[PDB]
Structures are given as structure tokens and as C-alpha cells.
Amino acid sequence: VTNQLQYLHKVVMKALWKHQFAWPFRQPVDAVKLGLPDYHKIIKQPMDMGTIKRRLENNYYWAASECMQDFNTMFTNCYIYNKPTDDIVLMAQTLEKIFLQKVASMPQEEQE
Amino acid sequence: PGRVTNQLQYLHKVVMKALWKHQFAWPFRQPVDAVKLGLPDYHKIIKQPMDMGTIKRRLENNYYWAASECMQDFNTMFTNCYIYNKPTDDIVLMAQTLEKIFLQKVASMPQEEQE
Ligand SMILES: Cc1ccc(-c2c(C)noc2C)cc1S(=O)(=O)NC1C=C1
Ligand SMILES: Cc1ccc(-c2c(C)noc2C)cc1S(=O)(=O)NC1C=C1
């Protein structure tokens, strides 16, 4: 447990998890359900906010940067896989804006 | 218009300097030239072009009011790259690498924005 990780859990994840556009990102992409046979051919490191949330709850992360990279991977996967005009991209962008706004105010020095 | 903050100074002198000098940064240091690169659909797909040269100039001209605004511009640059290019293109991997460094460095940015 660190101060930055606490911030990421109590401020960033709290804000993103309850957001009206969060629902597509709350669980792993189910390629069978969504009819996306190439999803795992293209996206080699799937990530979602349920995983990140679970990881924060279970003290998985050793540094705040590791959690931030997971958030980034989730969003980046969405941009890489999907078409420019897909609504999911807009939703990801909206959530990522909040992520960045909040991360701007994260504690600067990681103290365990 | 904007102002000078400790955070913006950090983004300029620490984050941007680290990214700019990276071996994978050369495609990102100036606006995408769709004509030179032969990408006639580029501006039909990417409606808000962004690059580190534009971001650097904005930092130098005190365009940003808050660090978060500068970070948004970095995100737009990377997101544009992912949205436009094929997943398998080298440029995507290069963006991914630079973006990871960006986040690593942003993690150590001063916490309270002060003018
Ligand atoms: C239901 C769903 C779940 C996950 C995704 C998704 C994410 C997230 N990242 O790539 C894909 C594909 C897309 C969708 S979706 O089918 O595009 N619907 C949402 C836009 C409303
Ligand atoms: C030369 C160049 C310049 C800009 C881009 C670019 C960026 C950045 N973002 O989208 C595109 C397209 C791509 C290229 S490129 O032609 O894909 N070459 C790079 C892989 C080495």
C-alpha cells in the first residue's frame, strides 16, 4: 500500500467506476459475446477496470505507475482495436480525460 | 490565456525533454504531413491533429492554464496514432513505448499546481 495507490483507488477508480460510460470497461472484453473473433489476435494484453479494481483491493500493485500503465493499456487497447467512428472510442476518451485530470493531482512522492 | 506553474515546468523540462530525445520520437516531433507521407484520408479521420512540437511551443508560449490541459494534448497525440494506423504498424509500437514513458514520468510530477 502506498499514498499514490490509495489516491488511484479512492479518487481515480471511484470516479471512473461509477461513470455512465464505464459499463463496457467494467469487465474483460468477451470476444465470443461481442462477436469479435480477431480481438485476441490484435490485443495481446487485455485489461479492464474490474481487473484493476480487484488488483487495487488485493494489494497487487507495488507502485502507482504499474496501476497507471494498466489504465493506459485498457484505453490504448480500445483505440487500437476499434474503428475511429465507433462510440466506444468516444466513451474511452471521456473516461481517459477524467483519468488524466485526476492523475494530475496525485501525490508526487510514493511513500509506502 | 495561460500561466507558468511548477507542474507545467516539470512537463516541459522533465517529461517533454525525456520523450523528445527518445529514439522513437522522430515521427512525433512535428505535425503529421499527410501530403508528404501520402495519407489523403488522414485529416478526414483525425480531426484534432497534435504533435510534441505543437505541445512544446504551447509550453514555451504559456498557452496552458493547467498541467492537465498539456497532458490532454499528449493524450490526443498518442490516441490519434492508435486510431488512424493499423494495429500492426511500427508507429503504433513506437507510440506505446513513448506513452509508457510519459505516464512513468507524470507519476513523479509535483502534486499541487502552484503559479
Ligand atoms: C459492449 C462492449 C463492450 C466492450 C467493448 C470494447 C472495449 C471496451 N474495448 O474494445 C471493445 C470492442 C465494446 C462494446 S460495444 O459493443 O462497442 N458497445 C459499447 C459502445 C457501447
Ligand atoms: C514517417 C511517419 C510520420 C508520422 C506518422 C504518424 C504519427 C506520428 N501518427 O500517425 C501517423 C500516421 C507515421 C509515419 S510512418 O510512415 O509510419 N513511419 C514511422 C514508423 C516509423
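Using the numbering of Swiss-Prot, the residues shown for chain B are 72-186, in order.
The deposited model was determined using X-ray crystallography, 1.9 Å.
Cβ atoms are placed via backbone N, Cα and C, with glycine included.
Now, the feature entries from Swiss-Prot:
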BINDING   B:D112, B:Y155, B:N156, B:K157, B:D160, B:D161  protein binding site
DOMAIN    B:74-180  domain 'Bromo 1'
MUTAGEN   B:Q78 to A  Loss of homodimerization
MUTAGEN   B:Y113 to A  Abolished binding to histone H4 acetylated at 'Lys-12' (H4K12ac)
MUTAGEN   B:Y153 to K  Loss of homodimerization
MUTAGEN   B:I154 to A  Partial loss of homodimerization; when associated with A-182. Abolished binding to histone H4 acetylated at 'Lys-12' (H4K12ac)
MUTAGEN   B:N156 to A  Abolished binding to histone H4 acetylated at 'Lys-12' (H4K12ac). Abolished binding to histone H4 acetyl-methylated
MUTAGEN   B:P158 to D  Abolished binding to histone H4 acetylated at 'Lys-12' (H4K12ac)
MUTAGEN   B:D160 to A  Abolished binding to histone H4 acetylated at 'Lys-12' (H4K12ac)
MUTAGEN   B:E170 to A  Loss of homodimerization
MUTAGEN   B:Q182 to A  Partial loss of homodimerization; when associated with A-154
Just to verify a number: CA distance, B:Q182 (mutagenesis position) to B:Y155 (protein binding site), in angstrom, no decimals. 33
Which of the recorded positions B:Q78, B:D112, B:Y113, B:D161 has its Cα closest in space to the Cα of B:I154 (mutagenesis position)? B:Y113
Using C-alpha positions only, work out which of the mutagenesis positions B:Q78, B:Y113, B:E170 is nearest to B:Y155 (protein binding site). B:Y113
Filtered B:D112, B:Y113, B:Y153, B:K157, B:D160, B:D161 - recorded positions with C-beta under 8 A from chain A: B:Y153
Could you check which of the mutagenesis positions B:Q78, B:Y153, B:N156 is the closest Cα neighbour of B:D112 (protein binding site)? B:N156
Within 10 Å of each Cβ, count the other Cβ atoms, then let me know which of the recorded positions B:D112, B:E170 comes out lowest. B:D112
With an 8 Å cut-off on Cβ-Cβ distance and a minimum sequence separation of at least 6, pull the same-chain contacts of B:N156 (mutagenesis position), or say none. B:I162, B:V163
When the Cα-Cα distance from B:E170 (mutagenesis position) is computed for each of the recorded positions B:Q78, B:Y153, B:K157, B:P158, which gives the smallest value? B:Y153
Taking B:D112, B:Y155, B:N156, B:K157, B:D160, B:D161 as the record's protein-binding set, what's the max Cα pairwise distance in Å, rounded to a whole number? 19
Quick check on the recorded positions B:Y113, B:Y153, B:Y155: which one has the highest count of other Cβ atoms within 10 Å of its Cβ? B:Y153
Reported in the order helix, strand, coil, what are the DSSP residue counts of the domain 'Bromo 1' (B:74-180)? 70 helix, 0 strand, 37 coil
Do you know offhand how many angstrom separate B:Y113 (mutagenesis position) and B:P158 (mutagenesis position) by C-alpha? 16
